[PDB]
Amino acid sequence: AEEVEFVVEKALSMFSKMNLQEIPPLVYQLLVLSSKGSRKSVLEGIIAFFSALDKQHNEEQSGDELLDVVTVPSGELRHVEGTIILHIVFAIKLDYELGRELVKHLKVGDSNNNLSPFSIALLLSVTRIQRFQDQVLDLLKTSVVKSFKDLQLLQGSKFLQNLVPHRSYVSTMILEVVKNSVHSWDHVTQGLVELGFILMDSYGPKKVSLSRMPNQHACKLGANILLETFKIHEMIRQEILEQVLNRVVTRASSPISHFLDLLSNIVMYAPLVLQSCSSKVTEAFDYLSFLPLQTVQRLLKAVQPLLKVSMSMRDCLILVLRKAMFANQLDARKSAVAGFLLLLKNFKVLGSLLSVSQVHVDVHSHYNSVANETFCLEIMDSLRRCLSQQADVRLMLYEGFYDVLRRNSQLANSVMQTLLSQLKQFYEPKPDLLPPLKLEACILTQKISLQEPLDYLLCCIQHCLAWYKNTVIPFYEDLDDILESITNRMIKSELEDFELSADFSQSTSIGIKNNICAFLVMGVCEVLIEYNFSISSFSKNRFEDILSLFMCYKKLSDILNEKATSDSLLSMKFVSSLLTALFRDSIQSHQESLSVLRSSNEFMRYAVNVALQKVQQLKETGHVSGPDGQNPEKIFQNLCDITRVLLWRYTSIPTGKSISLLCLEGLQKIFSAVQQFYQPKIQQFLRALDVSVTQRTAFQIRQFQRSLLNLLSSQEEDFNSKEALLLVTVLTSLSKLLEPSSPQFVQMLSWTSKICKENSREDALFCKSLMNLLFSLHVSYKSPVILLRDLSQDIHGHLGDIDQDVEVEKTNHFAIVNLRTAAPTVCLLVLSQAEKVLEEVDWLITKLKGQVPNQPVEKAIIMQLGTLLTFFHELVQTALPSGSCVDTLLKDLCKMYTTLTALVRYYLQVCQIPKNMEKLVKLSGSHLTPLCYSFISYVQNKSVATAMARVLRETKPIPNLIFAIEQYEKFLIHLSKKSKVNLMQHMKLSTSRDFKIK
Amino acid sequence: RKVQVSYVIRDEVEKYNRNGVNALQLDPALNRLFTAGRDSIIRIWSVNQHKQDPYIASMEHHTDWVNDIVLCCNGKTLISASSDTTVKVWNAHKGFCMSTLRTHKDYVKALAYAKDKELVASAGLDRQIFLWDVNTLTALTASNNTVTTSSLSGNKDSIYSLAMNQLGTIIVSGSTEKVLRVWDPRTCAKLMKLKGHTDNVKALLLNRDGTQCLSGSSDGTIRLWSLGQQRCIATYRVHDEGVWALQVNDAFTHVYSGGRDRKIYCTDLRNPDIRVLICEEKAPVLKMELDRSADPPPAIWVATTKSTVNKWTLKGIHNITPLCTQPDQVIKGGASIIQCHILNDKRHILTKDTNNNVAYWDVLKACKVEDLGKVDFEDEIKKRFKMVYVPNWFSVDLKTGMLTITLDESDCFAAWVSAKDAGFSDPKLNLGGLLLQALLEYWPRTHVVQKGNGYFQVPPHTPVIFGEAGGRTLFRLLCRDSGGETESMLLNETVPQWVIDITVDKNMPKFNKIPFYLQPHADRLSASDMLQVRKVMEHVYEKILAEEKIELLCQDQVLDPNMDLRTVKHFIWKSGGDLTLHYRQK
């Protein structure tokens, strides 16, 4: 036994000296020798040796393509590592115990420095043995998730960054395992694909914060693994697409947004898709009729890059869509309309260029534009036949006709005539009959439901007509005259002509009909407001028509609101254009006409509120409802234009809610929305407001800093709490852009610290937000343990002492901490921050414990725990309220003593005791442990099945702390025995309590 | 399969055949002759003696040997068979391909025609015989492009000849089975199996009523068959070598035959004693076409393995010394490139043609550099020898008598060459990437606007061909036609990913490296293949002006400092191990 170990160790040393091409023969023989003897030693030596080769090769490869010192070429290194892996996997097949040692040796929570590109690639091919498939893939899944938690924890804390040197992460290792797999690593691909889908299946979004980011990173890694494996390996790309389409083509309505993005990325390599995995796309097309409308629209958009270059896929889709439309079954014609819309919204050229014994013939006929027009008109005529269907189909067509008419300018006449014919069914041509719209024909009675979205029909007509007059000009006059007639008769209507307050009930039939008719009138008024703004340019007469239309819109809105919603029909481009003229227009001619609109404060509120809706839709859904609402470049341009107006109005003139306050709300929403979606365009976003990102952000930050000072300079009763809360939220979001290693960040932290130290507000919510901003800035700068200690003293001074015979001196470090906010606002906030400090220290101790730089880390750990001891020392003798403050402090003391136990257990492994560790032990025994017993006594002495659960739940915390202290003292006895220094001389005898009933 | 990109280095107009002629068709209405050439081009000629230039048009859509052509529908439609495994329908009046039939799986060698029923059959090396109706094929459109296929079956070997009678009720097949199989095209049913030939059959004939059959085989014998009696009623041993072409008159009493022996005979069927030697050609006879304007036929057109097509008068056959000595009418032919040599730079090729002329070609620019005349080809190879090594990045095939250059994914980008070494004025260049961008220059998908690679342009008329390795032709077009609407959609379907990466995505191919370890003359290093020796000289200089004090040697031979390691490894190293260079002080 020992002889086998000795000879194996000798051969391990010979690895370095001998040639690499002789390694695979040696490993195969060494694995056979391993069977009758040591198994872990052989595997450890091979893995460690090849990991060093990988690391050395990576360093020498990184650099210019000039003369490099290349000890091993990349081509032969991957070939050698590949055949070593196959030998190990084949050995595991005939030796089950060899496989168990490999999993045990590479078992992960710790970083597991043993993991490497070679060891990860070894595990992926081991999955070809079904006996090890699940546990190996589970080992890899836990490794990447834990690795991302390490990355998240390091990024958020400056204290860890100064201590922990950067180490490679499992996510990076696996990505280059895929990259290295191009050297004929076909045995790794099978387990590579399964690992990618496990990451996506287990950590995909479940929309149906601490863990969401590592889950999102883990899910994104699976998409990267699958996408890169698709490009490189041809024998596996067919399986990848089939599994992706399986997850996407379903009626389950599960969140599949991440799978749809992977499908879109895969189909960007259309020749790769068409070559091998071509039938799967067509089979998914066959199931489009059975799928729901929302799935069809998202699936067809995902495979749009494939249909853009390929005619066969486009031709097959047209055949499926034509068959689905002719099908008598419903919910399939809706998908056919959606499919035909998407094809006609995106492609100007539609069309092409069997039985057992029937074959296709390659006819060499030149492309015919005239035949293409008839092909498009045939689909356009079919879509016109779908305008008499349910209101769901009508809504889709009205949204699609604008993009269809912009794409195919040759379909403009067909679309416009179709829109005109539909409008004639609901328009009264009589010059004096009121109302001009038949709102009773839009209602289908069989239960009352909406049949025709008349408001959406005019929105499509107005936008299509607007495109017509500025794209093809350089029936249209008939449409221009109808809209003017509609506008005049809607204004002169007295709201009684629409049969509208009569019932407005949410249950009765007449109330449902009245409620729907109320929405249509408001929707029509919005569209006519948009129409009259553009037509006749800036004329006073037309703007008076807009104001008259708005009053009709607002009066009906007030009636529905008080007796009690829907999206606005204004395009985001118009809202941006309306706001700019309504607030930032100084042209002499326009001022006369704009004074009509500006005089109505309710109109001012309406214009800003609709802009807030557009931003809110972007945050919720990722796109805006109106025209061009799914174009990221045009949404961003409107975001910049709206932001400029909102910035100007708020700052130039200070202060339902006021207009300036509403602009502040829109600014906060935009800043959050821009960072969430247009992350790479932040420099362009900040540029368009009127140096680098940090310099421009600091200019805006200082601009909002002055605003907050003005409210704080006001009186306590006059304090505008709503505005101050918004300013801190804006400052918090903007401060995410500053670089922490910059003077601009230091100024932001210094300003926040000064505001907290000097301003005393009675608003608990304002204090909580301000402290959260201060702690967010501070943690990325340095350890907040000194900040935490000073805040605990303020809570002690304001709330007094539990002794009731001593007087605690009021430090007054921070004025924001007053008698009202000291608890439960500040106390709960500082306890949550000390929790994060302990999690950081617990992470360090775990790394050191598995590691065996130690002396610098050990001193910093003791320094953190030493300062955090004084923070807890102040809180354990404070007369906290009996609510969640006591519950959280008791739970946090248990975490403090658990962390102390982990530090002591670390020295048990290392000390075969330094002064700093001894002084920490002495401090814990003189300033925390005796006072913990006093606090426990203080808490207990002073004072259906739901109550039964509550009383039994309250019996948990105090015994949990008692176990934590006794567990801590148990291991200090072990350390004193092992290190021969008595650490229990600093600890007094434990104090026990007994119950006695009066 | 893997898609290959190939192109032909040729002129815009190739008036004359650049290879042999496989088939002939004569149009009596317009006095037009059709030649199916081995250069993959069908040409139309005027048989009028007044015209000093008989050339009319070239019908260029095939990519390999055109084996058979039949003129149908009163000379309005031409059906062609080719070695590219396709059957194609043409407009014989205009000269453009209308449709392509891809039902065959091997070379298509024979075409049968029934004038009365307008029925055409195509047979080939895949042992399949397919029946087609010309009117159905001619009425095909882009929308209506489906055809029901009726195929004969029962042939256990590759068909080399096919025949139909005028009425379209009998079809005979000749193959390497050494037997003749007869079917009924109407019912697609077998009738009989004629036996007696001892070799492959390449010529078949039938009379108007379809009861007598004439066959010629490689054994050198002509056999007259009776379909009523299912037996060979006469055997004629006229030629010394195999018989490859047969022609008969309307009375079906005189047979005109020719083959490998280059001699053409007119044999009387009712008695073989009357045998007239019409002529003796300069090449083996591949096909013959009779002039049926008058009885007896005044002349016969002969196609051989040479590029020249000759007409021989038949004045006096019925009225050994050959009857004719010089052909009455001659259609000129070009020269076929028979030998090819790629120079050491992997950019220029020296070719020798059938006239012994030597020419200098530029693959990169897809053009001829200069003609050298009847210069010794082997001496010219040594005269243009250069001390440089470039990896192979293209392949050359001369099956059509023209320079066709093939680019495959495996080695298309294997040749990296510095611009200074080439004629372009040094940025580092990939020859395969530059050529692909020049071939797809007119493709709008490659425009991001600048056109092409910015260094050279292939001629706009260069035929660019996309096809599967050892398979079918996916798409064929000219270089200047990529910007068209119909071509762009076809290009999106057919261009493979490995060409998209370089021409559309504008990615750069890999940079190959050679690992070499320096050893002092009495430390492994990897570098670019085009790295010069001077760079290795200066690396040692810093380890221990650089050119003057340090000299490098390999295999006990001094190394040119301006020379690169790619050339060093290929020429001087002469070993299977990693390159070793020795540094010694000057």
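We number chain B the way Swiss-Prot does; in order, the residues shown are 13-331, 346-451, 457-479, 500-573, 583-604, 634-675.
This deposition comes from electron microscopy, 2.8 Å.
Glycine residues also receive a Cβ, built from the backbone N, Cα and C atoms like all the rest.
According to Swiss-Prot, the mutagenesis experiment B:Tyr119 to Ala carries this note: Impaired binding to USP12; when associated with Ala-172. In the three-state DSSP assignment, the secondary structure recorded for B:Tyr119 (mutagenesis position) is coil.
One entry in Swiss-Prot concerns the mutagenesis experiment B:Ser170 to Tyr. Its note says: Strongly reduces interaction with USP46 and abolishes stimulation of USP46 enzyme activity. Other Cβ atoms within 10 Å of the Cβ of B:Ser170 (mutagenesis position) number 18 in total over all chains.
Quoted from Swiss-Prot, the note on mutagenesis experiment B:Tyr172 to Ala is: Impaired binding to USP12; when associated with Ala-119. DSSP assigns B:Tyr172 (mutagenesis position) to a strand. Taking Cβ-Cβ distances under 8 Å and a sequence gap of 6 or more within the same chain, the neighbours of B:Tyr172 (mutagenesis position) are B:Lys121, B:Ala122, B:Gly186, B:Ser187, B:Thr188, B:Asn212, B:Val213, B:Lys214.
Swiss-Prot documents B:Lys459 to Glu as a published mutagenesis change and attaches the note Decreased interaction with RAD51AP1. The DSSP secondary structure for B:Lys459 (mutagenesis position) is strand. The Cβ neighbour count for B:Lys459 (mutagenesis position), using a 10 Å radius over every protein chain in view, is 13.
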Chain-internal residues, separated by at least six, CB under 8 A from B:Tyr119 (mutagenesis position): B:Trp77, B:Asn79, B:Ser94, B:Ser95, B:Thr97, B:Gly136, B:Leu137
C-alpha spacing of B:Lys459 (mutagenesis position) relative to B:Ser170 (mutagenesis position), in angstrom: 51
